[PDB]
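Participant: Quick one: this structure, given as structure tokens, is what I'll be asking you about.
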Amino acid sequence: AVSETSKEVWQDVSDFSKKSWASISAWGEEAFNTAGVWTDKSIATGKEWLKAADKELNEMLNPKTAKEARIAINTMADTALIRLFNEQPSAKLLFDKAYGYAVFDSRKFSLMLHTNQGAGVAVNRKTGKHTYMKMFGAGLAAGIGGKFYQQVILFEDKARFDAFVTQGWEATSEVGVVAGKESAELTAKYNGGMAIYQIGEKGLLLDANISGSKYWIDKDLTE
């Protein structure tokens, strides 16, 4: 009756959304942790999942607590990988060989973020460890990616990943950037295993210099 439906109104208006997202939130990880080619079916399902994920990310913007931020960034990172594979299926084959990866987004999923910065995370695929990080994007400052920007870095080799997550990084050239000129497999081979993708809403950003960018550990978020 009304007593019960009333309680339903508070409960479902407050929580039904989170429960609905929780029923599908695993899809991205489940999909990308299964080795193999990123097929047309995976692309189509991924696009459908991204519709829901981006609605959820809208609700996650501007987190108030470190826990909320870590959750938001983690969710963002899953979306970037799916978006990347949908835009460039070959990247899935490189991801399958990755020791680790990092993802940054210009949206405010960290506690603090300034214009031209990105919030993100580096994930060690062997140990599971997440290192929360921030970036200054030279391309953002130059005027690209204004409506939407993600950056995905794949690390085939442990040494460069370990350096990235312990020391941070500064980009002093375009070495490592996937820029429409060659296989990312080759980019990585000649860059200590490291390949950098820049992602727009509709496709890869292929002419966006990163030189001048900086990457550091977000001390307000990582434990």
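Using Swiss-Prot numbers, chain A covers 36-258, in order.
This deposition comes from X-ray crystallography, 1.3 Å.
From the backbone N, Cα and C atoms, a Cβ is placed for every residue, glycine too.
According to Swiss-Prot, the protein carries these features:
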MUTAGEN   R195 to A  Impairs membrane disruption
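Let's see these features in context: how buried, what's close, how far.
Facilitator: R195 (mutagenesis position) falls within a helix when secondary structure is assigned with DSSP.
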Participant: Using a Cβ cut-off under 8 Å and a sequence separation of 6 or more, which residues in the same chain sit near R195 (mutagenesis position)?
Facilitator: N226, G227, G228, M229
